[PDB]
Amino acid sequence: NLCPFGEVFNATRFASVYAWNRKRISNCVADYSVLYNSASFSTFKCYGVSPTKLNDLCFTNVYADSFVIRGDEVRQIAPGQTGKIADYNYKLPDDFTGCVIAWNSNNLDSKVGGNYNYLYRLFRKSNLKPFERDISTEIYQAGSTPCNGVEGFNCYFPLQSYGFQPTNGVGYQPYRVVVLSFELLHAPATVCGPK
Amino acid sequence: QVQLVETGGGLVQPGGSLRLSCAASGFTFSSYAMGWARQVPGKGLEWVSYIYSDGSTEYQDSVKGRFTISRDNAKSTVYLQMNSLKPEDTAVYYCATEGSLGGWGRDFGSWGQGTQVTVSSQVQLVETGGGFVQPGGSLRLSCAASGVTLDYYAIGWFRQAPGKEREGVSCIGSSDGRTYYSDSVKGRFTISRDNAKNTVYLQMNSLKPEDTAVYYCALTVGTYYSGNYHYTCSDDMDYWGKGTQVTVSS
Ligand SMILES: *[C@@H]1O[C@H](CO)[C@@H](O)[C@H](O)[C@H]1NC(C)=O
């Protein structure tokens, strides 16, 4: 009863960071060694756990958040970070326990002329709470004049396309990111490593 | 801030060895770990080696033993040694540092230019039309964009006046030419696109002394949503031009 990590990492499509996807993983055997012992992930950070011993751990549930962002912002997916991604798109809590895994997907997710279907939130009145998701598209009031729902000089559409193109520099190429959160609740564990 | 410079790329025959040097600046090199990755044209980026601040090293399985990674804190440098190279190793190698100090595991936070190794067998904006114009006169500024490859993009005109922070002036979308003007410039400045080339014209009318400023033309990528194209001209812009001075005085 293997956990469906293939469905998440080798997913048919990846979601926009502003609308990041969450899959709940429960009641299965998780083999992380296949994950860590590979060259496929540029980043494999973990907080509160050791990567070598993940197969020794037992959890009540796992949440898999996934999305695409630019490479230069992947460092922002960490406790205590600031920036457009952490502030307006996906915010990790200070006490996060879990792993953030990321890899360049230019070969899968770029198109000549730009993929405009991937978006991120560029403007927001306040920072997101941890694990909060905001999918609203209200016009952002950047100046003193009310916008009344009309796009204009100081009244911005709140989302922005990355426009990933294959000729971008590596720092500006698309990276797919999956954050696995390990839920620790006062209950019996249902997702454990191989016995 | 953080800068990485890579050297040592070149041409090598099969079975040869190579040394690559990566030097870092702008941050505490000693405390941060280091990593080396490779990208093959047409294939995704893959990591080849990693070294921690404590001396621990991680080598990829398919390249274990053949590759070596070392660090010298005195010169704040990392050395990558390749032995028994094969045609499968032809790629562009990149040098990376930890994005954050916390956490456990290998991290690639910053990316350098990289160096290409093989085994033997940009958008530019130019602003013109600035100068001195008498009060109440008219002018025509022109922004020429070269090397533009994006199908849909937004072009904005901004100005910075003496004693005032840079502020927006006008914005245009390429797909439909929708015109956005600032409150202080509405009804006086007219922005338009060139039908033949990728040049944006900006006609100044009823110029006033306060209009004296350095004007810049900038370009960014547009947004697609719900079958419609939206264009935004904010402070954060993908590219910026040199700009030209416009002086409205007697
Ligand atoms: C997806 O499949 C490829 C097959 O080569 C494999 O290398 C990769 O690790 C898989 N990713 C995951 C974790 O699903």
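All chain A residue numbers match Swiss-Prot; in order, they span 334-528.
Header entry for method reads electron microscopy, 4.0 Å.
A Cβ is built for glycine as well, from the same backbone N, Cα and C atoms used for every other residue.
The feature domain 'BetaCoV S1-CTD' is assigned by Swiss-Prot to A:334-527, with experimental evidence given as support. Annotation of the published mutagenesis A:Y453 to F in Swiss-Prot: Decreased HLA binding to NF9 epitope. Increased binding affinity to human ACE2; the original residue is retained in the structure shown. Record note (Swiss-Prot) on the mutagenesis of A:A475 to V: Increased resistance to neutralizing antibodies. Listed in Swiss-Prot is the mutagenesis experiment A:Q493 to Y, annotated as follows: Reduced host ACE2-binding affinity in vitro. Here Swiss-Prot notes a mutagenesis experiment, A:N501 to T, with the remark: Reduced host ACE2-binding affinity in vitro. Quoted from Swiss-Prot, the note attached to the mutagenesis of A:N501 to Y states: Increased binding affinity to human ACE2. According to Swiss-Prot, the mutagenesis experiment A:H519 to P carries the annotation: Increased resistance to human covalescent sera neutralization. According to Swiss-Prot, the natural variant A:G339 to D carries this note: In strain: Omicron/BA.1, Omicron/BA.2, Omicron/BA.2.12.1, Omicron/BA.4, Omicron/BA.5, Omicron/BQ.1.1. Looking at Swiss-Prot, the entry for natural variant A:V445 to P says: In strain: Omicron/XBB.1.5, Omicron/EG.5.1. Among the natural variants in Swiss-Prot, A:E484 to K has the note: In strain: Beta/B.1.351, Eta/B.1.525, Theta/P.3, Iota/B.1.526, B.1.1.318, Gamma/P.1, Zeta/P.2 and Mu/B.1.621; May enhance affinity to human ACE2 receptor. The residue drawn here is the original one. Under natural variants, Swiss-Prot gives A:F486 to P with this note: In strain: Omicron/XBB.1.5, Omicron/EG.5.1. Recorded in Swiss-Prot as a natural variant, A:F490 to S carries the remark: In strain: Lambda/C.37, Omicron/BQ.1.1, Omicron/XBB.1.5, Omicron/EG.5.1.
This view paints the features noted in Swiss-Prot onto the structure.
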| residue | record | Cβ within 10 Å |
| --- | --- | --- |
| A:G339 | variant position | 10 |
| A:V445 | variant position | 10 |
| A:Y453 | mutagenesis position | 22 |
| A:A475 | mutagenesis position | 17 |
| A:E484 | variant position | 15 |
| A:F486 | variant position | 20 |
| A:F490 | variant position | 18 |
| A:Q493 | mutagenesis position | 24 |
| A:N501 | mutagenesis position | 17 |
| A:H519 | mutagenesis position | 5 |
**Study point:** recorded positions, contacting chain B; criterion Cβ under 8 Å; candidates A:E484, A:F490, A:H519
**Key:** A:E484, A:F490
Exercise for review: Check the Cα-Cα distances from A:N501 (mutagenesis position) to the recorded positions A:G339, A:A475, A:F490, A:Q493, A:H519 and tell me which is shortest.
Suggested key: A:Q493
Review point. Cα distance, A:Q493 (mutagenesis position) to A:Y453 (mutagenesis position), nearest Å?
Key: 5
Review point. Relative to the Cα of A:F486 (variant position), which of the recorded positions A:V445, A:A475, A:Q493, A:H519 has the closest Cα?
Key: A:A475
Point to revise | Length of the line joining the Cα atoms of A:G339 (variant position) and A:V445 (variant position), in Å | key: 28
Exercise for review: Please classify the secondary structure at A:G339 (variant position) using three-state DSSP.
Suggested key: helix
Exercise for review: With the Cβ under 6 Å from ligand 1 as the test, give me the qualifying entries from the recorded positions A:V445, A:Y453, A:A475, A:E484.
Suggested key: none
